Amino acid sequence: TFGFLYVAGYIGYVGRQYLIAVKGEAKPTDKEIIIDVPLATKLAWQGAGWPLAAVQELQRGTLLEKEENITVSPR
Amino acid sequence: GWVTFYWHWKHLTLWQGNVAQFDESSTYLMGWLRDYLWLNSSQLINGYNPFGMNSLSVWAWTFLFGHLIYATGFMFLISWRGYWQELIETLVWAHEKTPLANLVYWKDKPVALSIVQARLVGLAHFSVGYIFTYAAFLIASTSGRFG
Amino acid sequence: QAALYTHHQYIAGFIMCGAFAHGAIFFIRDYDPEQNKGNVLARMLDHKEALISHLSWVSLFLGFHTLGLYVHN
Amino acid sequence: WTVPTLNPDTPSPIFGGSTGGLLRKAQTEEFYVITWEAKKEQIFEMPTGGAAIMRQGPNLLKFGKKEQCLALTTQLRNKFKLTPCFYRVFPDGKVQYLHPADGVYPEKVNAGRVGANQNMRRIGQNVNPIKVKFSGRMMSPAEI
Amino acid sequence: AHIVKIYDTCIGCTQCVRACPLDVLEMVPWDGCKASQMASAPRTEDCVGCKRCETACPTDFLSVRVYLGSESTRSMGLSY
Amino acid sequence: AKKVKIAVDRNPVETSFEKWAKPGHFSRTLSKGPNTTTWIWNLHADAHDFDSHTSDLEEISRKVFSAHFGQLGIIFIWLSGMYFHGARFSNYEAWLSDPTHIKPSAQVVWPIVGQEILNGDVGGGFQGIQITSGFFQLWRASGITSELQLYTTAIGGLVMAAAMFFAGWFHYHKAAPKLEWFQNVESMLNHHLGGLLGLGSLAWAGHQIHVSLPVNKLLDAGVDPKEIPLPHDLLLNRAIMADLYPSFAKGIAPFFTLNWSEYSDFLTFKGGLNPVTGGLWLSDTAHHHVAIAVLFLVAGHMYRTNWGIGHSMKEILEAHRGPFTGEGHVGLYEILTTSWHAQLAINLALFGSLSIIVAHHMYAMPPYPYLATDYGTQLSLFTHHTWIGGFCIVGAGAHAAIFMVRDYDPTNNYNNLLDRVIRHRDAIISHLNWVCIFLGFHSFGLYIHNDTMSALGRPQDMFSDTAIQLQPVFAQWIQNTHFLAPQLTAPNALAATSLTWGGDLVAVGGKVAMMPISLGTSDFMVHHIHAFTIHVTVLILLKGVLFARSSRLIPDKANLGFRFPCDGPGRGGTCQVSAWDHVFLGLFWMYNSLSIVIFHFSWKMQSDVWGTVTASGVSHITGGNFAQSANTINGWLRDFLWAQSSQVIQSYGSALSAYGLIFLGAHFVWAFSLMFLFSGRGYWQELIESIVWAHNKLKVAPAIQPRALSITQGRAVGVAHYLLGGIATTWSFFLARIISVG
Amino acid sequence: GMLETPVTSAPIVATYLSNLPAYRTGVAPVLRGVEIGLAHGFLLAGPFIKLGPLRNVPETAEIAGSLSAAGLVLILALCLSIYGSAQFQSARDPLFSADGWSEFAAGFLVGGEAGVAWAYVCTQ
Ligand code: CLA
Ligand code: CLA
Ligand code: CLA
Ligand code: CLA
Ligand code: CLA
Ligand code: CLA
Ligand code: CLA
Ligand SMILES: CC1=C(C/C=C(\C)CCC[C@H](C)CCC[C@H](C)CCCC(C)C)C(=O)c2ccccc2C1=O
Ligand SMILES: CC1=C(C/C=C(\C)CCC[C@H](C)CCC[C@H](C)CCCC(C)C)C(=O)c2ccccc2C1=O
């Protein structure tokens, strides 16, 4: 069980870091169909410590976005 | 369907005194296909055949009746209105141009079923065929075994 | 025994679909947001995305792994 | 500008006919007539299928529904730079001029037109369906 | 007949009128938008409900809305 | 008169990887990059739609021409692989010695995660997957005897593959033909008839006379494959050939002196089958290919190119006009020299029809040695080539419709055949509609009648051979005529073309190769099911073509294009009015029709043809139960599906277990497709909104906005998975059944 | 406008149709139904006699086949009756009227049943 959750979170955490990193570029969508391999490779190696990094974001209040910035439909 | 398949097969093997067949075949899906459906259809599909018929012929007939209604429903679910409305227009043209038949005429202009109506009718055929097919299989496979 | 269990479970299945159907009809025809301001019913609409997305996660997990285990066997 | 009067004597484009034309509805309910002036003989596509040749000068065709007349109007206007008009003709002989309604095509704003079916609010400002319940029939909150 | 309504978010771009295959809509003078024109729906007895007008509308949310109603020979698009 | 000549442009397109790194470059809409996931799907759907990227006909033609070299390159790689796997991963050499008792095999799986069970004991001291493509029987017919010969062909295939890919690059980037080059239809037909087909047949006849016949003559005499002279020894030593065929002692003089009767020893008209191998006499095929070569070389001199003589195809068409059809064939030459879609519509229709003919003619007149008694190969080849034909025919409907929307022009088609067909399309479709209803009632209704009478215990009231009879007397009469042809109407033929007409069976290795096929009531009923299903498929496809541009429902459908989802919920609802949607519905009906065709073939051959031959007689695989059972739906469900699925559902733990897995996998893919066919994107887009909210909440929302599939893609996905699952199900069912009892 | 063909517009075809009782105006609607009834009643007995459930019985076949055909004539007459009730509620040819169609339907029943009876007499 814990073997899977470590690898699964590794994949998820690395992908999330890449997504956030490229959203500061001039054309974010171009970095999603043409992968920035040098950037992707660096993030892959640093994902071995995701359980520590994820907790710090959770404790720092930066893991989640605020409700005022999330679009929703009328209710 | 999953719930009742489960209930039925577990009781068929209990009623036959061999729970091991369920315990060993239910862990993979070929087991359900081979040992539940295929194996227990034998008496049902022989209700009538070239050599005669027996009291399971009604269930054999209903079994195929269920498959037919089920499949007819696929027509309404897959093909949608615009195709049929165009088709009916050629039939409207043909009727008015046919001698001895254009003397008769409709009071309601024929049209294809509506978009919503097709979904309901198609679901109705799907559902009725679903129910009848299983009912025939359930009764025939149980009573034939224990009747 | 087989006919009775199958008969009532299918009827239960249809009845449950109707219950949710008329729950959806209620929200359109009868629900009044002003007269339910801030109560539990109006708050269900406030986190409908959370409810739907978690139902989606549960269904995905069960589907992937139940089908996966059957196929593995 | 004044409403034109239909001239039934107008010649029609050269066309051998088809099975896609008028039906019993024209005899009993209504049909449509489109007319236009052609600068030269030219081949155009019939909305009911096939090719026809428009005669130089006045032309006249008859169609079974309004959309067919306007479909040919769009073709003539955009591909040949013509100015057609069409009518609704009832079995008892009455003629109702239809298009362009006031002599100016609708896409061009014209003076003297009175707005219809205009709500002075956004879509998001419609009331809930519960407020129009039991109004005598089925009606949307957009109908108030 | 179907019900067609124009809302005050219209920018008077005329695209709904150009897209209507039945000539249901037209442009009338207005003062609420920069173009000084608003879409109008004078002839809704001919609307077939295709919603090409809604497809053409650029505003968000729509400024022209079709609500499908009772069916007649015209609204059904029958030629028979 | 324009001279037929070579004309190209030098260096039209620079060879560079710049555009490889710019996805969507070919289209003005997509070249700006994605904003939503729909862009990704659109990139692939439009990639080969060349005419939607430009209006220049020359630019389109050049892309077509080089795309074709690409296709040929891929086919050569595929062929090279088959020959290579025959050279390195097969039991072909062992099979050549004992063809009846060894199963062909040319695929070997690695031992990993227990999958090596799939390497079955196929004989010849070899383990592997049993192939049903028939390559072993093809290779023996051509005279191949060693793995070295197979290996050399594989190398040559790669050299050809490289040459094809070079030609594609060369003729697009370096020397691209001009539009006038492509429009030399007279010259193209002369070369493709006289050159491609005529010389190709002559050359192959040359191989048969000098290699296939001598080698197969010695193989059928019991000579060991390694003691047979190598093919070049036969070529260089006339004495060796003269021993096998004495006429070779006279050289080529009899051919030049018109003493052609001298070659009767290797150019024959035997007919029937070789009793040793169960296939056609190779001396008959060699004479066939010689005669074909002459016919096509004559045909290749019909059209005028540069020397006055020959026919103008335009002049032929314009001359054939009659009282009933207006201007007739005027304008067709212009259409067929300016529209690729028009050309593709005709070529796909006949190429697909040709494929179905190949399926029938190869089962009835098996052209390869030891093909007839390899029941697994016979069933596979017939099924395979039937499906290709069906798919190709549907593509003909699709591209006829595309021509109708994009390339058709009224100014060039006034009162000609094309114009006049459009002007009575309601008459055409209305009558075809009636025929389908008549055929549906009086063909499928007969089965329903039979099922009901049988269930009610009134077998005497059924349509059957022992009851009310429906004899296909016309088909029975034709069979008798063909069986008696050698006596009167084909005096120089020793035997009839096929044993299916009548006569005596041919047994090879204790099994029936071919034998007469009797046609009773069950055969009458199933043939009118075939007539019904074909007519409906035509109805759907023809309607889509004739109403592609307009209808009484949508007067301006042409402006909406070939492929669009609908024109809105108005007019009562107009879902699936477009021509593309008719191809979509036509695919289902094509699948329904050809499923019954192959079920007809499978059950009839097992019941009445295939079987073992012993002293007591012929015992068929299913014991001749087709005649009395195939006249009820319950008969097909019980005696065919339920009974013959025993092999596939019992294959777990054996070398055939892979077919058991695919059998279930294909059922899954089929059912998975119903999710796309029954639902609509509006539901899925709203579902994706909630899932996007969760990704937004965690700052993991993608920059390319997720979108549900377009309406049209939802249909394309649905039918693609429906067909793949349905066909792959029957594929597993057939192979597991026939490889086990065959 | 419309597509004219030899089938649609021919002299031999047009003359034949005008001779049929359906298109023969100036004849009482009741007489029209009788002539149409007789023609259809006579042919209807055929398939029932030769292909019914009692076809193989020596003498019962003729009675059962014709008796079943008579039942189908009654059903057809009822269909004509209700059609007139629906179609004509609110002109040149009296047949296309509420009173005319009712008379026409009545004639079809009498003619149809007589035609079935006459067919039975021919068999035996
Ligand atoms: C106490 C039970 C109950 C009651 C009082 C109602 C009442 C109502 N429902 Mg609800 N509903 C129920 C249960 C109930 N429902 C259940 C169990 C379900 C789930 C199946 C639903 C699902 C549902 C939906 C989805 C909708 C309603 C709607 C309605 C309204 C209109 C019904 C109508 O006109 O039907 C007319 C009924 C018919 C024309 C007949 C339908 C026949 C079906 C398809 C089965 C046919 C079987 C076939 C003939 C079998 C042949 C067998 C063969 C061998 C011969 C009404 C207020 C509708 C509405 O607008 O509500 C506001 C609506 O859209 N209901
Ligand atoms: C057997 C048929 C079938 C299958 C397998 C599914 C599967 C699914 N449906 Mg669907 N559905 C079906 C029929 C089916 N449906 C039908 C007939 C209808 C009626 C129209 C619907 C209507 C419907 C609705 C309305 C909804 C679903 C939903 C779902 C999801 C449920 C959760 C789940 O299982 O997640 C796990 C996923 C799966 C089991 C899907 C299969 C995954 C495979 C095994 C992956 C294999 C990958 C592998 C590498 C091979 C790739 C090869 C390829 C690259 C060539 C899932 C994607 C719900 C959903 O989206 O929930 C989130 C949902 O809202 N379905
Ligand atoms: C190395 C040589 C080379 C280079 C650098 C180029 C470069 C170019 N070519 Mg040229 N071309 C070449 C070789 C080359 N070509 C060859 C060998 C052929 C013959 C087939 C052609 C035929 C050709 C045509 C007809 C066209 C071009 C075009 C182009 C341009 C866009 C290419 C593009 O987007 O490719 C990216 C595309 C791909 C990577 C797809 C590759 C497809 C090939 C056939 C392999 C597919 C095999 C695969 C296994 C299929 C099954 C998949 C399945 C297993 C999943 C660009 C200037 C296009 C253009 O716009 O020119 C102005 C154009 O229309 N080329
Ligand atoms: C006798 C001459 C000849 C021959 C043999 C061919 C053969 C072929 N042509 Mg045709 N063609 C010819 C003359 C010829 N053509 C002329 C004169 C014109 C101009 C009017 C055309 C214009 C033309 C077009 C526009 C197209 C073809 C295509 C084809 C291919 C169709 C697919 C097929 O059957 O593959 C069977 C395959 C084989 C038998 C393999 C044969 C390979 C060798 C190298 C011979 C190829 C023929 C070539 C002319 C040889 C010299 C080339 C060069 C070095 C001088 C086929 C290879 C289609 C194609 O796929 O093109 C790529 C295609 O699109 N041809
Ligand atoms: C395309 C098909 C084809 C081909 C290639 C051949 C080829 C051959 N046949 Mg066959 N044959 C065929 C069809 C074919 N046949 C058909 C259809 C029939 C039935 C009518 C026959 C019936 C038949 C018979 C009955 C016989 C042959 C024979 C032969 C061989 C000798 C022919 C001969 O005398 O040529 C005469 C001369 C030429 C063909 C001209 C050769 C020109 C050379 C290549 C020119 C090279 C010039 C160049 C500059 C050199 C450069 C050198 C370099 C090192 C610098 C030869 C291998 C004979 C044989 O011995 O078979 C074993 C024989 O007896 N054939
Ligand atoms: C000689 C054959 C031939 C040729 C050259 C073409 C060429 C063309 N066709 Mg046509 N077509 C053909 C046969 C052919 N067609 C047949 C047989 C059919 C019937 C099925 C059709 C039906 C058809 C339609 C309905 C349409 C076309 C269209 C097109 C155009 C665009 C194609 C494209 O971009 O594909 C891009 C390719 C893909 C997106 C890949 C598709 C892969 C399929 C869906 C699944 C393959 C599964 C695989 C075989 C097995 C499973 C693998 C998996 C497990 C990994 C192009 C002009 C389109 C158009 O608009 O033309 C103007 C169009 O809409 N064709
Ligand atoms: C088993 C399923 C099924 C059935 C029965 C049908 C039936 C039909 N389809 Mg459909 N279709 C289906 C599935 C089915 N389809 C699916 C899945 C799709 C989606 C791909 C389509 C898509 C489709 C298209 C696109 C078209 C058809 C067409 C047709 C018609 C063909 C003409 C015909 O044979 O009429 C006769 C009817 C039958 C043979 C059905 C059985 C008739 C029974 C045996 C008669 C019983 C009589 C008895 C007195 C009943 C009394 C009952 C009670 C009142 C007492 C017919 C109505 C074509 C059409 O309309 O052609 C004109 C057509 O264009 N279908
Ligand atoms: C087949 C089909 C048609 C054509 C079908 C039509 C026009 C219906 C024809 C029905 C005839 C009259 C037979 C009716 C038989 C029923 C058993 C009658 C039941 C009546 C109840 C009152 C009991 C559509 O109009 C359609 C529309 C939208 C999506 C899909 C489809 C669709 O699939
Ligand atoms: C299920 C379904 C969907 C939902 C299906 C969708 C959105 C397609 C999903 C495709 C893939 C799985 C998503 C994208 C995958 C990416 C390429 C990333 C892959 C990552 C791996 C390589 C790890 C529709 O959008 C739809 C639309 C119209 C009619 C019916 C339906 C329908 O039935």
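Note that chain B is numbered according to Swiss-Prot, with residues 589-735 shown in order.
From the backbone N, Cα and C atoms, a Cβ is placed for every residue, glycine too.
Copied from Swiss-Prot, the annotated features are:
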{"type": "MUTAGEN", "residues": "B:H655 to R", "note": "No PSI detected"}
{"type": "MUTAGEN", "residues": "B:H655 to Q", "note": "Impairment of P700 function. More severe; when associated with 'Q-676' in PsaA"}
{"type": "MUTAGEN", "residues": "B:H655 to D", "note": "Very little PSI detected"}
{"type": "MUTAGEN", "residues": "B:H655 to F or L", "note": "Loss of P700 function"}
{"type": "MUTAGEN", "residues": "B:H655 to C, G, N or S", "note": "Contains somewhat decreased amounts of PSI, depending on the strain; significantly changes the spin density of the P700+ cation radical"}
{"type": "BINDING", "residues": "B:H655", "note": "chlorophyll a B1 binding site"}
{"type": "BINDING", "residues": "B:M663, B:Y671", "note": "chlorophyll a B3 binding site"}
{"type": "MUTAGEN", "residues": "B:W672 to F", "note": "Still able to photoaccumulate an electron on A1"}
{"type": "BINDING", "residues": "B:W672", "note": "phylloquinone binding site"}
Those residues of the chain, 6+ apart, with a Cβ under 8 Å from that of B:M663 (chlorophyll a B3 binding site): B:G710
Euclidean distance between Cα atoms of B:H655 (mutagenesis position) and B:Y671 (chlorophyll a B3 binding site), Å: 25
Proximal to chain F - recorded positions among B:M663, B:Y671, B:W672, CB under 8 Å: B:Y671
Cα-to-Cα gap, B:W672 (mutagenesis position) vs B:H655 (mutagenesis position), nearest whole Å: 24
Around the Cβ of B:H655 (mutagenesis position), the count of other Cβ atoms that are within 10 Å: 16
Cβ atoms near B:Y671 (chlorophyll a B3 binding site) (within 10 Å, other residues, all chains): 22
Residues among the recorded positions B:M663, B:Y671, B:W672 that border ligand 8 - Cβ under 6 angstroms, in sequence order: B:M663, B:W672
B:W672 (mutagenesis position) CB neighbourhood, other CB atoms within 10 A: 19
Three-class DSSP secondary structure - B:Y671 (chlorophyll a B3 binding site): helix
